[PDB]
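One structure is given here, and the rest of the page talks about it.
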Amino acid sequence: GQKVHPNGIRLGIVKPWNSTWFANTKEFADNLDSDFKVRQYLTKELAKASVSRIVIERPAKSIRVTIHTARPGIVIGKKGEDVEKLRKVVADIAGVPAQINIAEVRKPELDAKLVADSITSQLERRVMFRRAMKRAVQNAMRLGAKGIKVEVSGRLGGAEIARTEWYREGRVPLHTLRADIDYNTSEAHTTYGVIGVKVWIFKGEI
Amino acid sequence: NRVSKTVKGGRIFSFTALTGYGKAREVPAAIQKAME
Amino acid sequence: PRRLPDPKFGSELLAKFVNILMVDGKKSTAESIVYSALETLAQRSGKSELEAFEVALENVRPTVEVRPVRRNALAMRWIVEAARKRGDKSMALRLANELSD
Amino acid sequence: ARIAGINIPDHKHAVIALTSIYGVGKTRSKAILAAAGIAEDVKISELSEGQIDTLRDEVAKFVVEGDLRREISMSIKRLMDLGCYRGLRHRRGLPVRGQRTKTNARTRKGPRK
Amino acid sequence: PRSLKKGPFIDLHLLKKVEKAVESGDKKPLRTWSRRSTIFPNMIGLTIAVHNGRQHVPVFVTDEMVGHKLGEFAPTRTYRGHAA
Amino acid sequence: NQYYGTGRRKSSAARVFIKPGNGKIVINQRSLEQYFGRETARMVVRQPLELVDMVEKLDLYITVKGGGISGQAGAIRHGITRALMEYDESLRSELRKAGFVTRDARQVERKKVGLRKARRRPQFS
Amino acid sequence: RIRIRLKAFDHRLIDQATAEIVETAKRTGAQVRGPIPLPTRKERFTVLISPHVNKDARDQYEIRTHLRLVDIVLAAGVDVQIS
Amino acid sequence: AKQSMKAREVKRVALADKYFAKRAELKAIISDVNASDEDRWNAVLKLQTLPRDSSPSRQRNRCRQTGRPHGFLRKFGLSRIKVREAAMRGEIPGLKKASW
RNA sequence: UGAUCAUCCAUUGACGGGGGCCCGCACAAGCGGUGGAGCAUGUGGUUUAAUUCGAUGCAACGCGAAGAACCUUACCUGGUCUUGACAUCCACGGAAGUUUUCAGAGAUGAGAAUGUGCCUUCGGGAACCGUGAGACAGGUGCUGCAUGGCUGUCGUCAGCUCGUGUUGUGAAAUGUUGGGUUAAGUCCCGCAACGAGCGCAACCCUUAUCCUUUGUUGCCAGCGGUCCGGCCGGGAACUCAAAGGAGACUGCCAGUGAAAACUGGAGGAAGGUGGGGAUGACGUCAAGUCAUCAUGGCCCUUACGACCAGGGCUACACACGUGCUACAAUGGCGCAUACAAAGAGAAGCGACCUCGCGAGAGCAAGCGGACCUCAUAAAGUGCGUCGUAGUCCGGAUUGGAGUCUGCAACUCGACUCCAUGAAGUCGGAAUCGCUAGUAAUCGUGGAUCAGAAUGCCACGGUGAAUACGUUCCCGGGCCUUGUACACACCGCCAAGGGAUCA
Ligand SMILES: CN(C)c1cc(CNCC(C)(C)C)c(O)c2c1C[C@H]1C[C@H]3[C@H](N(C)C)C(=O)C(C(N)=O)=C(O)[C@@]3(O)C(=O)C1=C2O
Ligand SMILES: CN[C@@H]1[C@H](O)[C@H](NC)[C@H]2O[C@@]3(O)C(=O)C[C@@H](C)O[C@H]3O[C@@H]2[C@H]1O
Ligand SMILES: [K+]
Ligand SMILES: [K+]
Ligand SMILES: [K+]
Ligand SMILES: [K+]
Ligand SMILES: [K+]
Ligand SMILES: [K+]
Ligand SMILES: [K+]
Ligand SMILES: [K+]
Ligand SMILES: [K+]
Ligand SMILES: [K+]
Ligand SMILES: [K+]
Ligand SMILES: [K+]
Ligand SMILES: [K+]
Ligand SMILES: [K+]
Ligand SMILES: [Mg+2]
Ligand SMILES: [Mg+2]
Ligand SMILES: [Mg+2]
Ligand SMILES: [Mg+2]
Ligand SMILES: [Mg+2]
Ligand SMILES: [Mg+2]
Ligand SMILES: [Mg+2]
Ligand SMILES: [Mg+2]
Ligand SMILES: [Mg+2]
Ligand SMILES: [Mg+2]
Ligand SMILES: [Mg+2]
Ligand SMILES: [Mg+2]
Ligand SMILES: [Mg+2]
Ligand SMILES: [Mg+2]
Ligand SMILES: [Mg+2]
Ligand SMILES: [Mg+2]
Ligand SMILES: [Mg+2]
Ligand SMILES: [Mg+2]
Ligand SMILES: [Mg+2]
Ligand SMILES: [Mg+2]
Ligand SMILES: [Mg+2]
Ligand SMILES: [Mg+2]
Ligand SMILES: [Mg+2]
Ligand SMILES: [Mg+2]
Ligand SMILES: [Mg+2]
Ligand SMILES: [Mg+2]
């Protein structure tokens, strides 16, 4: 049957929020919609730059966007050229002053979003799905995940009948609330249609 | 040689490869077992 | 499955009786009806209100063998059921008349 | 008593007994009684003959009985002659005030044909 | 019903239509979609062709009609019985 | 000297101040019989002092907030027993044997999605 | 009187921000009357989780808005109204 | 929702803001106790001749992401579906699964 | 072969009416309902110009819709537009925009004034408009049986598997079975298995007790007054608020047991999972959703796209589902008078006061709230009245007269006033919910929302009855056996109406 979102259920238990501002009802919806337009802009611009997470704070008349990226050199650029010109667009979008900070994902093979994006990248190059899945699981366990599960669903290998296929290695205890389960998804847009990727990475209990 | 076990609601398709004699849900694992 | 004293007389049997008579949680409404009925009963009989109530139960109490908790439970349920059917004007008097009979 | 062609019940309170007149509900009743100056809860039997004449007086201020029935009948008859939507609902014997007819509407329609 | 404070609603386009009909003394049917417009006294004697959703239904205005809406005289749904 | 106890029952909370005397009962600046109408309430408030045989030896100023008549009477009783245990701790065992020292923890179970109430399901056909 | 109202969606965050204003006011010689935990608003929301039908399938969410007052006789996402 | 329907909502918001004060003025005459019947009559006939879409009640709250006109929630500005997706991704501050 | 060897007038499953052992408000025991009535609401059908589309046994039918008068709106009728309502790109025109005029249902068209700013290499503009261009936009069109995502369902049931080893020619088997035990593949013991993964449990939220900290907007025990109101000076006790701790472990005791556990006892606010919630294994039904969104393919492109007004989604011989209100006296009515919790609020909640019979209106404080407002809890209790009547029960329906929201309540709102006073007198076969602060009943609040709940989501008050038991019905678990089933009994022979022997 259907399952609770692993990130959602653990918010405030072991997982932090990605938006951390305060607002009253009058400012709340506008802040969500500006946050949406910020995250949308950056996800597009930094499609090649290995973006895992976009954390948004809003201090006193400001937006602070922290971009968690495995390739900070690509995001930052030369003399912080690229940081500064993202920062203008974010400040335009949010309609307030903006700092962009660039945080580094040191182990991208342990980042659920980066792993999911890698698989969907490979699926769109017409890499065989089983190979892409196996490589993800092996990489994460090599780099010291206590477990990983990868699910791929859709018209796998352009088959007529859609299928779900998954591999797991190690522990992925989804009912354990204190389990540090990084969970994220991605979509591969193929010639045959959408294939969904789901990745769960377990990094010990807290 | 693909073989099958029936279960409630379907069938589990498995593979066997006469190289020894192994058995696995994937083909390459069956070879590794059979070679071992 | 597969695996409190009434505050006027100290008889839990009457506390049960209030509960059987009670409808919709209205326990104070039930209590008044029963006490009114017991004093009425006593005036047209001449005992302490439990003795007449207990003699009234003895005639109803059914004897597969009924065990004595279900026995008094059935009696009281049948009394209340019998009382509610009648064409006396209030439930207090319906109950008093049914208990008398 | 007899007030406006209706034999008003003698063993009822004046407030209640007066509602037996068509065109007189509970509030017009209490209005009549407090104007004529009889208590609501006094029985119609107990009133002296002069007091009934005062009750008969206060009801003549209102439209009642066959005056009202003509008045009601004329209102409904105007609608049908007018041939407005309300009049068509009167004509067909359906709900007049926008109610559901897919189900229910049995007060107006009668029992199921 | 509309509050007495606010008075009676008619559409301005219709109020002008009806005035022009009186001034000129024309009896050619006045075509309107304003079902929600109240019938005023100066309507009397005009035929007002009221839209019912597909057709303009003529309403020769009478004195009994005044105070009612125009759309009261243009039924929208067609029903001629079931099993018939 | 006053010996205090809090009492609680459903959504009710009761502040009870016992001290020696002839046996007045104030509940929110009203007598017992003005405050509580029902005789089930009034027994329940005297149950503890009836038990310990100190009906006419102890005055009682009570405040009570929240809940209803039986809840508040139950809150009051809890507080009187809690006040008595502060006065004399020989009375604990006997008051516990009367079942008074227990905070009746039974509360209104919440309404739930798909059910009309806490447990009442909608009708099936 | 300097009267400090703090709101936050997180209670660890509000107690820290409180502790900054409070201890800082204590350092100077302003008479801090103690920090007062006011009632947390638990705002609640119930949504259908299916895109279509399945009316009994729902999620229930809550935002807890924590509230602190401190009288005198910061982290982004802590609210501050000093009157 | 279709692109046209989202664009209808934009147009209605803009006209509501354009005529807000002009609508408020004309309505205030119609509500007023102490006024002429001629000015009131005029004021009734002016309020109708404005764009219908300048009335605020012609606006439907839509999901800001999708345009869905059902299941809207005011605090988030989103439908039930996009609220849920954002909630579970940790994108709505303070919002967590509730139990009590 | 699954695999293996005009009009009203041999293996694995599955299955058995084969066997054994179990569980769940499944039955039983109860309590209250549904089915009858009126009405609300959804659906079918029928009707219609249209009655938009979707959901269809359990698991569709107060379901998507947390709110269809216009809008929403997808539908119909009619009026309209064609690079376009919504984007980018290019040429050319041009500041944006502020008023009003006429025609038109409006869309829109034709005007006529007014403003002609501001960035600024005085070099330009880029802001936002218009005309033209064709690359394209657009589609709630089709396929949920091409898909992702999300969801229902078995069911919070105790299952489902793998590695390595061992056994079998092999499909496979073992572990996972067995003896107990448990809410539980829970735990223990035995055991060719040894371990592990996903489920169970725990970690999470809330509720029941205490403690520390803190003390306003909350609080009032002791003081000092009092306009007798925590109203004021005060107090920090107490209620409470909400941070941080403590607490429950079968830990203790006794008995039973071959150990796990079970049964009772102490203490304790709480006792065996304390109560409630969140949490939904591998899979099952080509289950639901291309109309939230996304998306392969197909299809439409002066139309299947787009704009407008009016109509429809509210139709009514009828059938079905879910509700509300009743049929009274355990009650109705009148008067007086107690005790809640939880929540919402800025184009918002709106007091006091004045006016209105009332819905409401006027005036106008306060409150982005422990302060102000919504905002009298109701059932209760007391006293009075009605006296078993189709009633002083019921409140349907209809007439007249209003109020309010809204450009607008004709189709088609809610509410009030006066009048009216229908069916209904406890509901056939059949059928539903519930095991305790539950059911039942009583109010209260909230989301959607201009307005529009009898629905939904939450909150307290009062507050039961009954459970001997598992034979039977329904769903499910484990083991074993028969099988001509594998689309898997909705099958194509089970005890087939050889099994069965516990
Ligand atoms: C003609 N057939 C075989 C068929 C064919 C297709 C493919 N083409 C369909 C279409 C293009 C709409 C003509 C289909 O897509 C489908 C079905 C069967 C239905 C049956 C339906 C049924 N009723 C609702 C009617 C039911 O209760 C059950 C059930 N399992 O209980 C179902 O499976 C269904 O819901 C269903 O989903 C179907 C199909 O998809
Ligand atoms: C009552 N719940 C059942 C039960 O747990 C079944 N196992 C005995 C279980 O079996 C499965 O796991 C299966 O193996 C087969 C599938 C159709 O159902 C799955 O879900 C089945 C569950 O739905
Ligand atoms: K719509
Ligand atoms: K799907
Ligand atoms: K063999
Ligand atoms: K094995
Ligand atoms: K379905
Ligand atoms: K498609
Ligand atoms: K309409
Ligand atoms: K209708
Ligand atoms: K209903
Ligand atoms: K019904
Ligand atoms: K009557
Ligand atoms: K209407
Ligand atoms: K069997
Ligand atoms: K045979
Ligand atoms: Mg009458
Ligand atoms: Mg309740
Ligand atoms: Mg429902
Ligand atoms: Mg779209
Ligand atoms: Mg609206
Ligand atoms: Mg039964
Ligand atoms: Mg019925
Ligand atoms: Mg089906
Ligand atoms: Mg419409
Ligand atoms: Mg499907
Ligand atoms: Mg098994
Ligand atoms: Mg286990
Ligand atoms: Mg074993
Ligand atoms: Mg669990
Ligand atoms: Mg014990
Ligand atoms: Mg299908
Ligand atoms: Mg379908
Ligand atoms: Mg569709
Ligand atoms: Mg329209
Ligand atoms: Mg409808
Ligand atoms: Mg009545
Ligand atoms: Mg509200
Ligand atoms: Mg609040
Ligand atoms: Mg009759
Ligand atoms: Mg149970
Ligand atoms: Mg078992």
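By Swiss-Prot numbering, chain C shows 2-4, 13-72, 89-126, in order.
Just so you know, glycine gets a Cβ as well, placed from its N, Cα and C.
For the mutagenesis result C:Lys36 to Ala or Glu, the note given in Swiss-Prot is Defective in ribosome assembly. Taking the Cβ of C:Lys36 (mutagenesis position) as reference, residues of its chain lying under 8 Å away and at least six apart in sequence are, in sequence order, C:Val27, C:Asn28.
For the mutagenesis experiment C:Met116 to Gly, the note given by Swiss-Prot reads: Significantly decreases affinity for its own mRNA. All protein chains shown were included, and the count of other CB atoms within 10 Å of the CB of C:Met116 (mutagenesis position) stands at 21.
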Since 8 residues are absent from the deposited coordinates between C:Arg4 and C:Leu13, report the CA-CA separation in Å as an integer.
26
Interval of 16 unresolved-in-model residues, reported as the Cα distance (Å) from C:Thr72 through to C:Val89:
9
